[PDB]
There are 2 protein chains.
Amino acid sequence: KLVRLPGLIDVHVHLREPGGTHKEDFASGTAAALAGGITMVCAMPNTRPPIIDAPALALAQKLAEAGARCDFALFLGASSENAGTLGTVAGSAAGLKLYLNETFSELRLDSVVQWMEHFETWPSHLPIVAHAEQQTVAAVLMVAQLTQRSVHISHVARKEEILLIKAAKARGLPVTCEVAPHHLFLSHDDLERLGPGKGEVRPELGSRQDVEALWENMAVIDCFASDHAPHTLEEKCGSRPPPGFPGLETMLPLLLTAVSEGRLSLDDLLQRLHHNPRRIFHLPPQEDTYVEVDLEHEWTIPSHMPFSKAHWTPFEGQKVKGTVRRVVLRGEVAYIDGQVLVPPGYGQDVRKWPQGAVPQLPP
Amino acid sequence: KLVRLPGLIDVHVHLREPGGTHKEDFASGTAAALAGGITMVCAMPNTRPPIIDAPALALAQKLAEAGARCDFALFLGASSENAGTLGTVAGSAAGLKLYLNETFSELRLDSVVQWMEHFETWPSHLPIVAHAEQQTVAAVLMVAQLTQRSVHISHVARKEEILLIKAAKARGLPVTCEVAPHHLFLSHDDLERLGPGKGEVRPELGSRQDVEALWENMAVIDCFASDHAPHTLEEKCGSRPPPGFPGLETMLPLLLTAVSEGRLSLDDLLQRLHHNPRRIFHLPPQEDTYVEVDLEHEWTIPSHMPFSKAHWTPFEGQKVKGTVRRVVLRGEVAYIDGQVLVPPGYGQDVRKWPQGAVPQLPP
Ligand SMILES: NC(=O)N[C@@H](CC(=O)O)C(=O)O
Ligand SMILES: NC(=O)N[C@@H](CC(=O)O)C(=O)O
Ligand SMILES: [Zn+2]
Ligand SMILES: [Zn+2]
Ligand SMILES: [Zn+2]
Ligand SMILES: [Zn+2]
């Protein structure tokens, strides 16, 4: 007996096109999304060129419209030069992304004054997301308060961070956050198996106590998002390994396993992979769209999942219970038991749908 | 014709006793203070042992009472273990010091949650000072807001930091700050002369634009404080140079030079070295205490000033106009033209004076 879920949304993926297409492209990354029960993705801007101006966004939109198999929205990225320049295209983007710490990314900012300038100039009704680790969470929260608006914190990975956010929420501050599956299902204890290259990710894998703190504070977690960050094995195993894990194909199976163990409920999962993503990023519904999963099927994660060009996975060898059997996207069968059945280009930019524009007061 | 100033206060000095007495001790450091026209100092807790518990404070109090030539208050330092343990001795200290970045200091904290715990447990009516650089300023400001209290930011050194504080003040937030003379009178341009060892200090020397931004934003600066941080030349020139400059003997002459050039007024100076220190740290007046200075005398800073055991200075070769001629402390001549005339032990702990206790609501 299969369980029907709504179309799930991953608000944090790296699809590497343009410029890193050996790692992933729109076609392979969205195939990976569909296989993981995800029907809508928000693609991060740290591509090559990065999506930091109108011409780069225009290019990315056409690449996505031609390559994507599921629906999508594209982030703009904040740079040291583009504050106050994105107003005409801002509403066409998923939101604005700030990279506030060292990681795989034209996009580190030099000064908190630059963060302020972005918070002041980006339209107030549109989403802002920050990569903000440890004390940087507190710092960007301060900037959000000085500028009287909200912020969404990406991949929370530490007890320190989740408790800070918890304290902010208790004070009524408008902050939301997401947690990635590797920070719920991997820890320092796995670094021996993974090794130092494969194990590179930002935020880094946490201690057992970090992992336990995220589960204990599930009520504080608004969204799950994969931070699908594909790099090839050669890259992960080489002399200067980039940080990141692929995760679209493994996220839902990992979480369904946790549901079957009673670690969270099916509703808890759907709030975090469907409802809260919709409401935080003002993402539209998808007509005639759903995912059928099998919660009984036990399997072991192989050395690589079928679709991502990353062709490796840090979850290799983990036992899971839960499978994506079928995905229907806008009335077409998109995925069945390992076969993707919609072509590159089937996917659409949800920000161009009338119901996908973010409501605003007349300016 | 001499100008009579009130007894000046330096809220940020490192006197190195106990445990680093080859660099400075209470007797030599307070001689340096008097020679610089300073009659009251607040001594930082990063000694050996550090002042992080009642027994260390008790030891430091006796050392200071026996060695100090001018009046003083002693900071407590925050550690990863002492939150919620300092209540009985808190009121006897200058305030609580948090070390939030890498520097010469049992006292880095591991987590912003630890900062929160200190802000929650330290008595609300008593001062808290943070060493907080760059984004850490924003982060500690967030913690202060979550806990609904004030914070004083030590040695602001960057355009980024002063503008962040300016923005916080414009929002009515209770934050004050100080700036040290090296961040007003030295910059990157001096590193060639200083070299990489002598030039080590935290916050590091800023760009010309940082220096210009501090002067332009003088209205935002509540206090000047030396961050007198003596280390010997051998240490500064050796293979692992500690950060810090000695500065008690040079601070007032540098600032008086600026006054004579019309860069700020005598009042601007006295607000920042007397009135604002008093009001932020609840420091008592000193009866029959004053400083006589000569604003006409031109001289060149030598390779070392007479008193500090540091026996070097990064201001060597700078021309100044302005001299401390005489200091009277509580009715005794304490300093005249290079001669200190009060013995070690003349100085007193101002927190033990009835007028030096911080007022509080009945608990
Ligand atoms: N998280 C990572 O380790 N890498 C991400 C960048 C990011 O999300 O910060 C990537 O794009 O490779
Ligand atoms: N500022 C420095 O470079 N050094 C200070 C420590 C401090 O004030 O942070 C010291 O005590 O040596
Ligand atoms: Zn990130
Ligand atoms: Zn990412
Ligand atoms: Zn400091
Ligand atoms: Zn200091």
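Shown for chain A, in order and in Swiss-Prot numbering: 1460-1822.
Header entry for method reads X-ray crystallography, 1.7 Å.
Yeah, the Cβs are placed from backbone N, Cα and C, and that goes for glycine too.
Counting every protein chain shown, the Cβ of A:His1471 (mutagenesis position) has 27 other Cβ atoms within 10 Å. For A:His1471 to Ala, Swiss-Prot lists a mutagenesis experiment annotated as follows: No zinc-binding and no catalytic activity.
A mutagenesis experiment is reported in Swiss-Prot for this position, A:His1471 to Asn, and the note states: Abolishes dihydroorotase activity.
The annotation Zn(2+) 1 binding site is assigned in Swiss-Prot to A:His1471, A:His1473, A:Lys1556, A:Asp1686 on the grounds of experimental evidence. DSSP assigns A:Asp1686 (Zn(2+) 1 binding site) to coil, not to a helix or a strand.
Swiss-Prot documents A:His1473 to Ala as a published mutagenesis change and attaches the note No zinc-binding and no catalytic activity. In the three-state DSSP assignment, the secondary structure recorded for A:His1473 (mutagenesis position) is coil.
Taking Cβ-Cβ distances under 8 Å and a sequence separation of 6 or more, the neighbours of A:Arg1661 ((S)-dihydroorotate binding site) in its chain are A:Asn1560, A:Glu1561, A:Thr1562, A:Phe1563, A:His1590, A:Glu1592, A:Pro1702, A:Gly1703. Taken residue by residue with DSSP, A:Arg1661 ((S)-dihydroorotate binding site) is part of neither helix nor strand, so it is coil. Taken from Swiss-Prot, the feature (S)-dihydroorotate binding site covers A:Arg1475, A:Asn1505, A:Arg1661, A:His1690, A:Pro1702, and the record attributes it to experimental evidence.
Neighbour count (other Cβ atoms within 10 Å of the Cβ, all protein chains): 29 for A:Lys1556 (Zn(2+) 1 binding site). Annotation comment: Swiss-Prot describes A:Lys1556, A:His1590, A:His1614 as Zn(2+) 3 binding site.
Swiss-Prot gives this note for the published mutagenesis A:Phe1563 to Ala: Abolishes dihydroorotase activity.
In Swiss-Prot, a published mutagenesis experiment is listed as A:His1590 to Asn, annotated No catalytic activity. In the three-state DSSP assignment, the secondary structure recorded for A:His1590 (mutagenesis position) is strand.
The DSSP secondary structure for A:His1642 (mutagenesis position) is helix. Among the sequence features in Swiss-Prot, the mutagenesis site A:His1642 to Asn is noted as follows: 11.5% of wild-type catalytic activity.
In sequence order, A:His1471, A:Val1472, A:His1473, A:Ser1613, A:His1614, A:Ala1639, A:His1641, A:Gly1703, A:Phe1704, A:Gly1706 make up the list of same-chain residues 6 or more apart from A:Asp1686 (Zn(2+) 1 binding site) whose Cβ falls under 8 Å from its Cβ. Swiss-Prot lists A:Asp1686 with the feature active site, for DHOase activity, giving similarity to another entry as the kind of evidence.
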According to DSSP, does A:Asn1505 ((S)-dihydroorotate binding site) sit in a helix, a strand, or coil?
coil
Can you tell me how far the Cα of A:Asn1505 ((S)-dihydroorotate binding site) sits from the Cα of A:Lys1556 (Zn(2+) 1 binding site), in Å?
9
What is the nearest of the binding-site residues A:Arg1475, A:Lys1556, A:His1690 to A:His1642 (mutagenesis position), using the Cα of each?
A:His1690
Look up A:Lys1556 (Zn(2+) 1 binding site) in the DSSP assignment and reduce it to helix, strand or coil.
strand
Cα separation, A:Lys1556 (Zn(2+) 1 binding site) to A:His1690 ((S)-dihydroorotate binding site) (Å, whole number):
21
Taking only the Cα atoms, work out how far A:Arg1475 ((S)-dihydroorotate binding site) lies from A:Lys1556 (Zn(2+) 1 binding site), in Å, as a whole number.
16
Give the helix, strand or coil assignment DSSP yields for A:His1614 (Zn(2+) 3 binding site).
coil
